[PDB]
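Peer 1: Once you've had a glance at the structure underneath, I'll fire off some questions.
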Protein chains: 2
Amino acid sequence: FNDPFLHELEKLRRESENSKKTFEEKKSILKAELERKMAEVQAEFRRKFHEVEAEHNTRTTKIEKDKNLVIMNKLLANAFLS
Amino acid sequence: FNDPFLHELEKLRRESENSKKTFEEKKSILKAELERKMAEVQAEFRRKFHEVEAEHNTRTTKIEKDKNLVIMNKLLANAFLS
């Protein structure tokens, strides 16, 4: 640059494009970290939850086998009479 | 319960009622801590964000005041006639 004024002015217009830039990018990084932490906190939830739900379905098919062993040994030892 | 068959049956209604109880309550807890983890991941993203936004607005007024300071200086050294 010839004019040390037009110079300083560009040195600063440039200086504020770096500003606008590193800001725009940080802004993106965070947005993209939050996105990932949230998808991973919700996949940790979905995990434990499908285990809790499994534990129960097995809990109740047990309770289930048995309820029907009762109803059978009853119905059986009772047609032994009629 | 006089009837022993009726007894086995009640013993089971009672067991299935705790299957449901502890399941629904396990469920209720996992959901409670999802709320809590997500709430705080996202309320510390904002804490981190506003700190870049802040950091930028200060950078930018810094520049703005270098600019202004350099323009007026030109304007003054150049404050005459003919």
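Following Swiss-Prot, chain B residues are numbered 1732-1813, in order.
Any Cβ shown, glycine's included, is placed from N, Cα and C.
Pulled the feature table from Swiss-Prot, pasting it below:
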MUTAGEN   B:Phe1736 to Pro  In CMM2-mut2; slightly reduced multimerization and transcriptional gene silencing (TGS) activity; when associated with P-1737 and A-1740
MUTAGEN   B:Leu1737 to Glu  In CMM2-mut2; slightly reduced multimerization and transcriptional gene silencing (TGS) activity; when associated with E-1736 and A-1740
MUTAGEN   B:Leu1740 to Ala  In CMM2-mut2; slightly reduced multimerization and transcriptional gene silencing (TGS) activity; when associated with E-1736 and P-1737
MUTAGEN   B:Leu1761 to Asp  In CMM2-mut1; lost multimerization and transcriptional gene silencing (TGS) activity; when associated with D-1765
MUTAGEN   B:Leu1765 to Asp  In CMM2-mut1; lost multimerization and transcriptional gene silencing (TGS) activity; when associated with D-1761
MUTAGEN   B:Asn1799 to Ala  In CMM2-mut3; slightly reduced multimerization and transcriptional gene silencing (TGS) activity; when associated with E-1802 and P-1806
MUTAGEN   B:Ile1802 to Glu  In CMM2-mut3; slightly reduced multimerization and transcriptional gene silencing (TGS) activity; when associated with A-1799 and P-1806
MUTAGEN   B:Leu1806 to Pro  In CMM2-mut3; slightly reduced multimerization and transcriptional gene silencing (TGS) activity; when associated with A-1799 and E-1802
Peer 1: List the Cα distance (Å, whole number) between B:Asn1799 (mutagenesis position) and B:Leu1806 (mutagenesis position).
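Peer 2: Approximately 10 Å lies between the Cα of B:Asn1799 (mutagenesis position) and that of B:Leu1806 (mutagenesis position).
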Peer 1: So which of these mutagenesis positions, B:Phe1736, B:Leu1765, B:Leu1806, get their C-beta under 8 angstroms from chain A?
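Peer 2: Of B:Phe1736, B:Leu1765, B:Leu1806, the entries that lie near chain A are B:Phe1736, B:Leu1765.
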Peer 1: Counting other Cβ atoms within 10 Å of each residue's Cβ, which of the mutagenesis positions B:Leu1740, B:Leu1806 comes out lowest?
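Peer 2: Sparsest of the mutagenesis positions B:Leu1740, B:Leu1806 by Cβ contacts within 10 Å: B:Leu1806.
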Peer 1: What Cα-Cα separation, expressed in whole Å, is found between B:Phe1736 (mutagenesis position) and B:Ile1802 (mutagenesis position)?
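Peer 2: Approximately 99 Å lies between the Cα of B:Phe1736 (mutagenesis position) and that of B:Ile1802 (mutagenesis position).
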Peer 1: From the Cα of B:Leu1740 (mutagenesis position) across to the Cα of B:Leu1761 (mutagenesis position), what is the distance in angstrom?
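Peer 2: B:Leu1761 (mutagenesis position) to B:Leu1740 (mutagenesis position), Cα-Cα distance: 32 Å.
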Peer 1: Report, as a single number, how many Cβ atoms besides its own are within 10 Å of the Cβ of B:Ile1802 (mutagenesis position).
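Peer 2: Neighbour count, Cβ to Cβ under the 10 Å cut-off: 13.
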